[PDB]
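First the structure, in the form of structure tokens, and then the observations on it.
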Amino acid sequence: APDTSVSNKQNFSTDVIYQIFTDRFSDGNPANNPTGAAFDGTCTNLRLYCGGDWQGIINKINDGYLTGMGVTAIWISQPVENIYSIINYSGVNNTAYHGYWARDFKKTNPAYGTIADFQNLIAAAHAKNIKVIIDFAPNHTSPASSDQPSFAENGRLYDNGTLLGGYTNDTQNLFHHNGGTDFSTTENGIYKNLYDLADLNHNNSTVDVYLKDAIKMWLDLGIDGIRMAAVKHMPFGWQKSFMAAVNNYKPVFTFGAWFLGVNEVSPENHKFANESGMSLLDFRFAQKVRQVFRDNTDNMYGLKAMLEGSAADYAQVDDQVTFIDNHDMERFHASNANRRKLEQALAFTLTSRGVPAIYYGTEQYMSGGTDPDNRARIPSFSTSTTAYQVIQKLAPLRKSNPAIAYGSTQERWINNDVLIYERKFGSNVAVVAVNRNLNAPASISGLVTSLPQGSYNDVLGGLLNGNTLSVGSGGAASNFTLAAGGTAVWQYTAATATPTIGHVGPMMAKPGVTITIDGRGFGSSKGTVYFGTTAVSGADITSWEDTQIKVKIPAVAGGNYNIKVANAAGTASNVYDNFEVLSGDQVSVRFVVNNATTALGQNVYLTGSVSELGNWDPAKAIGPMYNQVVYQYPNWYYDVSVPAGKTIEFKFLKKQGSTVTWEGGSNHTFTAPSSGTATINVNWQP
Ligand SMILES: OC[C@H]1O[C@H](O[C@H]2[C@H](O)[C@@H](O)[C@@H](O[C@H]3[C@H](O)[C@@H](O)[C@@H](O[C@H]4[C@H](O)[C@@H](O)[C@@H](O[C@H]5[C@H](O)[C@@H](O)[C@@H](O[C@H]6[C@H](O)[C@@H](O)[C@H](O)O[C@@H]6CO)O[C@@H]5CO)O[C@@H]4CO)O[C@@H]3CO)O[C@@H]2CO)[C@H](O)[C@@H](O)[C@@H]1O
Ligand SMILES: OC[C@H]1O[C@H](O[C@H]2[C@H](O)[C@@H](O)[C@@H](O[C@H]3[C@H](O)[C@@H](O)[C@@H](O[C@H]4[C@H](O)[C@@H](O)[C@@H](O)O[C@@H]4CO)O[C@@H]3CO)O[C@@H]2CO)[C@H](O)[C@@H](O)[C@@H]1O
Ligand SMILES: OC[C@H]1O[C@H](O[C@H]2[C@H](O)[C@@H](O)[C@@H](O[C@H]3[C@H](O)[C@@H](O)[C@@H](O)O[C@@H]3CO)O[C@@H]2CO)[C@H](O)[C@@H](O)[C@@H]1O
Ligand SMILES: OC[C@H]1O[C@H](O[C@H]2[C@H](O)[C@@H](O)[C@@H](O[C@H]3[C@H](O)[C@@H](O)[C@@H](O)O[C@@H]3CO)O[C@@H]2CO)[C@H](O)[C@@H](O)[C@@H]1O
Ligand SMILES: [Ca+2]
Ligand SMILES: [Ca+2]
Ligand SMILES: [Ca+2]
């Protein structure tokens, strides 16, 4: 199977995701529609079920709506069973139409469909080479009150019909009872209730195993991706252990939703995306895009900055899910706005690095403010829109031109409003020119690219006022005029002689697990695969062709390895660093250190004898540890993914910048549980 195959559950870079808000997409089966006050067939009240279901999606898949657009993957709402109550928030009735109020992760939302329906959906999708990504909010269940078991459904958690427990009288401790968060701090937003949502307690073995077990089911149902909701409100350590469970079972492309406000650039975010075991939704990208094309709060320069920075801050930038809007923010298009702004933001996104995600209805020019105003039912399924044609013309590129999927990003021409960038990958190139200035044209001279000499027509067919590019010798493009609001796309594709790695997934797993290595120039005859200095060939290399290679992770020590391959001839390829070989099966372990006083700026960290602990390396130490919610200073705590069953030696550190002060005495010792969670409580040694 080629990298572009719908079977590629590890790489979406060649795909164009279509974010589908089920309830608001299409009602293929009204027999499952909810009744009474929880439903509004007219979709006037955006806080109630409108009827959108899985069958609706199947129909959309079969009727060529999505396919005709060039969509190769969908991102659907959480499939799990949600609460049935109609939460009345100050005289305002609310329903779980959004599917974020789960009540049983092992069951499905009868409103969307049945297991069978879901199965038919996946079947339909794959039949149309369409990948299926499902939302997953294992951070909570539903709204609930501790003193009012009457409100909502008390956040009651079910395990395939069997009541596990509720928020009230939670003597089991399945949830956190630290009130709500004010998003003041990361730890704050983690161990506190996301709004009024019953915050699950992943430190609880039951909850931990149940959740992991639940994902297994959906994984067995054939899903091709996982969009993790509120990845910022869940302990980072546990999520890794969760990614480990997935990857060590049935690895599938996963990305979390980590909100990033305007002009917000988080290192924690970069780190999470770099070591969580999952990617992230490129909010930084989206916000900048909006600032540049929608709000005009920044120019091409800010865009370029975002591009370069992100390409350096993200270990695997091509794994970041890009977008221009979503269900959590005002639709990119404003009723009064100039359509070209959206079309441009679209063209840009569809040709940039990462995995482009398109919010349903965007191609219909839907406008709307904050939720639920941004979740209106798709006005129509018209293929006549310009946005539709844009996507339609650009999307396929992600499959025909590896430069777009895995290529690099280099600015070739730039100014306040004009931006001309190039994507390169092997013998493939893509030059994109965007003139956001809707009132002024731009004289493009001195443009240099990697495009071989030749005449290049606009792949957009002048759709966005594009033009033909004339490339002479040296990649020098003859002077040309870039129409106002003009957007062109020139490309070059050719066979790649030398082995080039464009993607690798998953990026974190234990030996014996099969990773997927995509790119071009691998050759038909099997070659060699390197996990650092360790060479792997023959049998452990399940499959090998030109664009895709399947191989089992060698039994090497835990840690980061630099992947690389060599054709049957010995010709070595580029390097795809940052691969993580786990020490084995993982389990979320909570470490607690007491009496660890410190001074402002000084934060406690954790080090240990395993790669999951940094192998005694302070730079790779775990932390900074928390000390506010669950435990209070001088008491520090933190949930960490450690190799299960293993006997690990660990020590605590006191960090100040990169200056480290080691713990005294001897190493602490403990043996990781074989499964479930555990709490290692030790005192700081002077
Ligand atoms: O002791 C009292 C009480 O305290 C705590 O609870 C209070 C809470 O701390 C406090 O903030 C407040 O909460 C209210 C909030 O301030 C209001 O904004 C409102 O919330 C509405 C949201 O603004 C609105 O966007 C929407 O939110 C839901 C989304 O529609 C839905 O899609 C989903 O959001 C998901 C994102 O879309 C998705 O991308 C992402 O992946 O995951 C998100 C989360 O799943 O979920 C959103 C939340 O349901 O509707 C909201 C309407 O409810 O109402 C809040 C409730 O009043 O008051 C709280 C009560 O005082 C404690 O936590 C609590 O235990 C305690 O009783
Ligand atoms: O925004 C949240 C903050 O998060 C991070 O802060 C860390 C600090 O870097 C740590 O030093 C630690 O803070 C301890 C502090 O070490 C300790 O001395 C004590 O501070 C007292 C202080 O002695 C007293 O003079 C006065 O300042 O009151 C303080 C409160 O008692 O307690 C602190 C813990 O509350 O932990 C925090 C995280 O909680 C981050 O580095 C900061 O930028 C950020 O503000
Ligand atoms: O001496 C060679 C020269 O080449 C490289 O410059 C390129 C710029 O980096 C690139 O931005 C582009 O420049 C255009 C500007 O963006 C635009 O504002 C306007 O001024 O036209 C310019 C083209 O004439 O192209 C040039 C290459 O042509 C390299 O970065 C330089 O360091 C180097 O001096
Ligand atoms: O590097 C591997 C090694 O790391 C860990 O050892 C650290 C000690 O725990 C820590 O106390 C500190 O040791 C210094 C002593 O305190 C000091 O008295 C004198 O002996 O110098 C030491 C400096 O090396 O730092 C080391 C790491 O630098 C871990 O505990 C070991 O098990 C592990 O082998
Ligand atoms: Ca229905
Ligand atoms: Ca949480
Ligand atoms: Ca990298």
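The numbers used for chain A are those of Swiss-Prot, and the residues that appear cover 28-713, in sequence.
Keep in mind that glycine also has a Cβ here, set from the backbone N, Cα and C atoms.
These features come from Swiss-Prot:
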{"type": "BINDING", "residues": "127-128, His167, 172-174, 220-223, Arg254, 259-260, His354, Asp398, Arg402", "note": "substrate binding site"}
{"type": "BINDING", "residues": "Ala342, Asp604", "note": "Ca(2+) 3 binding site"}
{"type": "DOMAIN", "residues": "526-607", "note": "domain 'IPT/TIG'"}
{"type": "DOMAIN", "residues": "608-713", "note": "domain 'CBM20'"}
{"type": "MUTAGEN", "residues": "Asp355 to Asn", "note": "Reduces activity 56000-fold. Reduces activity 520000-fold; when associated with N-256"}
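Proximity to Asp398 (substrate binding site), judged by a C-alpha distance within 10 Å, picks out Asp355 from the recorded positions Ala342, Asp355, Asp604. On the backbone, the CA of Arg254 (substrate binding site) and the CA of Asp355 (mutagenesis position) stand 14 Å apart.
Closest in space to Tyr222 (substrate binding site), of the recorded positions given as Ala342, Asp355, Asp604, is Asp355, taking the CA atom of each residue.
In this structure, the C-alpha atom of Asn220 (substrate binding site) lies 31 angstrom from that of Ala342 (Ca(2+) 3 binding site). Ranked by CA distance from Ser173 (substrate binding site), the recorded positions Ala342, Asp355, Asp604 have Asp355 at the top as the closest.
For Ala342 (Ca(2+) 3 binding site), the count of additional Cβ atoms within 10 Å of its Cβ stands at 18 [all protein chains shown]. Remark: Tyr127 (substrate binding site) has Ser104, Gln105, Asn109, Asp162, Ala164, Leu224, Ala256 as non-local neighbours, by Cβ distance under 8 Å and separation of at least 6 in sequence. Spatially, by CA atoms, the recorded positions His167, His260, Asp355 include one closest to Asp604 (Ca(2+) 3 binding site), and that is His260. The two recorded residues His167 (substrate binding site) and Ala342 (Ca(2+) 3 binding site) have their Cα atoms spaced 29 Å from each other. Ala342 (Ca(2+) 3 binding site) is 26 Å away from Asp355 (mutagenesis position) when you measure Cα to Cα.
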